[PDB]
Amino acid sequence: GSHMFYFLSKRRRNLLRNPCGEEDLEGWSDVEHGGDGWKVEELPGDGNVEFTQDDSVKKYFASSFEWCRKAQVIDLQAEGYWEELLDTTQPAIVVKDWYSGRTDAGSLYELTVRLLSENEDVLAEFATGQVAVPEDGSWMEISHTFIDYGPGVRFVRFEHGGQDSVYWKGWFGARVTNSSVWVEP
Ligand SMILES: [Cl-]
Ligand code: NI
């Protein structure tokens, strides 16, 4: 009620802008448009129809027949995570993403998240490599929690992407949405 655990718990919030495409590609950088590029689409066109545990999620980004990628760099200090706190406490940095594909074509997904120093030094890294998206159209979560990452972390670089497995014109690639980065104690 006055301790750091309480405050970090209270200030926990997604630090990624525009996680679902409500603002199109706004807030996303190093946007790479492989094939026909990224396209924001709405939930239930139907199919497998899952997106459970969060009904606020209405849209997703769909990738095409060559890699579509996009990234965001989060300034932890600017969001109020004190340099001293980051350096000695190294509080949990939790990154999550949701991906799915179509039932009429396979697709691939990849996530790379890095903790960077003030000068873009790569201090920590989580990387999925290329991942087979579920054939049945279901949404899959990926989650990684960075701990014990050492001093000097200032930025979180979140990068993800998708492509189809069929090389077809249109948007048959991996779909991504509800991406998150937050700090917890
Ligand atoms: Cl949140
Ligand atoms: Ni307290």
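Heads up, residue numbers simply count up from 1 along the chain you see.
Placed from the backbone N, Cα and C atoms, the Cβ positions cover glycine too.
According to Swiss-Prot, the feature carbohydrate binding site maps to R102, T103, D104, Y167, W168. According to Swiss-Prot, the mutagenesis experiment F65 to A (Swiss-Prot position 177) carries the annotation: Abolishes binding of glycoprotein targets. Among the sequence features in Swiss-Prot, the mutagenesis site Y167 to A (Swiss-Prot position 279) is noted as follows: Abolishes binding of glycoprotein targets. For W168 to A (Swiss-Prot position 280), Swiss-Prot lists a mutagenesis experiment annotated as follows: Abolishes binding of glycoprotein targets. Strongly reduced ubiquitination of glycoprotein targets. Where Swiss-Prot documents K169 to A (Swiss-Prot position 281) as a mutagenesis experiment, the accompanying text is: No effect on carbohydrate binding.
Positions of Swiss-Prot features highlighted on the structure.
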{"residue": "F65", "record": "mutagenesis position", "contacts (Cβ under 8 Å, 6+ apart)": "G34, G35, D36, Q163, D164, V166, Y167, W168, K169, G170, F172, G173"}
{"residue": "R102", "record": "carbohydrate binding site", "contacts (Cβ under 8 Å, 6+ apart)": "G47, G137, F172"}
{"residue": "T103", "record": "carbohydrate binding site", "contacts (Cβ under 8 Å, 6+ apart)": "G47, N48, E135, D136, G137"}
{"residue": "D104", "record": "carbohydrate binding site", "contacts (Cβ under 8 Å, 6+ apart)": "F172"}
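Between the mutagenesis positions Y167, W168, the minimum number of other C-beta atoms within 10 Å of a residue's C-beta occurs at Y167.
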